[PDB]
Amino acid sequence: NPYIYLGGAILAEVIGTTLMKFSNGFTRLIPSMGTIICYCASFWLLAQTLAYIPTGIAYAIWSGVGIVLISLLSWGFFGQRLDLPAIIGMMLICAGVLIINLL
Amino acid sequence: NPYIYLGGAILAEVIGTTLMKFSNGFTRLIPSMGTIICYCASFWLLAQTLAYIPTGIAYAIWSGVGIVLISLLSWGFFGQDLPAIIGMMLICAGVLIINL
Amino acid sequence: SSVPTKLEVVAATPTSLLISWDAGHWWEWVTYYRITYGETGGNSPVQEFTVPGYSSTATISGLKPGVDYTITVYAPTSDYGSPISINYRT
Amino acid sequence: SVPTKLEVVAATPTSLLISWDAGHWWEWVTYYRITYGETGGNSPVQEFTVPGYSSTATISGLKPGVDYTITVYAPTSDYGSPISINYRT
Ligand SMILES: Cc1nccc2c1[nH]c1ccccc12
């Protein structure tokens, strides 16, 4: 049950981040209000995980599934804007994040 | 150009969360008004740096540089499981090969 | 296919004007409209004030009776469309 | 700790201007709440709030001659007990 509040906390920020791509610099009403609602709900559900589960575990799970979801919700909604050297660079950034939190 | 205000927004978020720890439940006025400003600026700096950098690309760089700057500021002048700075340099390595 | 649209003067008064518009649907709906009103002759600057983007009406007060004014309603950016400007004599 | 030193500056039969030492530069709270009511207890009390930067507050609409009990509460009680005083218009 508490290992699910994080799954709702990541996804809520996932939606709020991709809706921010639609907010048009927070100048468009409905996408501007959407990111605020989703970020507020993710905070409140994360505020329920910071009791049972610790910090790095609940955060590395976020950063892992988040980077794997908001990046997949980047081609399905427009495709591509720009690409540069390696996607493996993202893989080793995550590997770099994982060896200071867990380790 | 997408990196200056991406890193500048990472500083704003880091200062925002570290200052949230200083103030209580948004009760201490001067630090609470500060936290409000930097997360408002971060929301406006991340939204403006997202139209250029792909969504998933700016995700890792922020999370990496953030905890890089968080752990750097932690040992900086506050307190001090540290395997080594090998993890900081590993974040640095990947941020480089996605950079320009 | 631009916004806003249909700028009309609802209520009138020697010292105030009540205007409105039919902006558009939800996919357009912006966060703030800025509205400018001034004299038609053009011997002065132009007054300006903003209003949230969920309201389609605006009340203007402090006008002089008998003078013809020009009222214009803008958008946050020029991407939504060319602004609409009208005239009215109090 | 905060608030501290609650006293009445000006006094009119139907009003009381109170003040306090909120604190020092950075230890300001966001708001204080003020409770003024009859010193007896035949009816409930009246209450209002004041922003944290302000160090004064006026209390209007009082009856002449009656003794009142004025209490100022911090946002919480984790930084000191609320200071309460008495005054007779
Ligand atoms: C840009 C970015 N990357 C990773 C995590 C976050 C983020 N912005 C946030 C705002 C509130 C809570 C978490 C994040």
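Chain A is numbered as in Swiss-Prot; the shown residues are, in order, 2-104.
Positions of Cβ are set from backbone N, Cα and C atoms, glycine also.
According to Swiss-Prot, the protein carries these features:
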MUTAGEN   A:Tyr4 to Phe or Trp  No effect on resistance to toxicants
MUTAGEN   A:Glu14 to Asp  Still binds substrate. No transport activity in the presence of a proton gradient, but still transports substrate in the absence of a proton gradient. Resistance to toxicants is abolished
MUTAGEN   A:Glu14 to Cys  No substrate binding. No transport activity. Resistance to toxicants is abolished
MUTAGEN   A:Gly17 to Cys  No substrate binding. Resistance to toxicants is abolished
MUTAGEN   A:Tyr53 to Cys  No effect on resistance to toxicants
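In this structure, the CA atom of A:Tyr53 (mutagenesis position) is 21 Å away from the CA atom of A:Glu14 (mutagenesis position). There are 22 other CB atoms within 10 A of the CB of A:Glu14 (mutagenesis position), with all protein chains counted. In this view, A:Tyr53 (mutagenesis position) is surrounded by 11 other Cβ atoms within 10 Å of its Cβ, with every protein chain counted.
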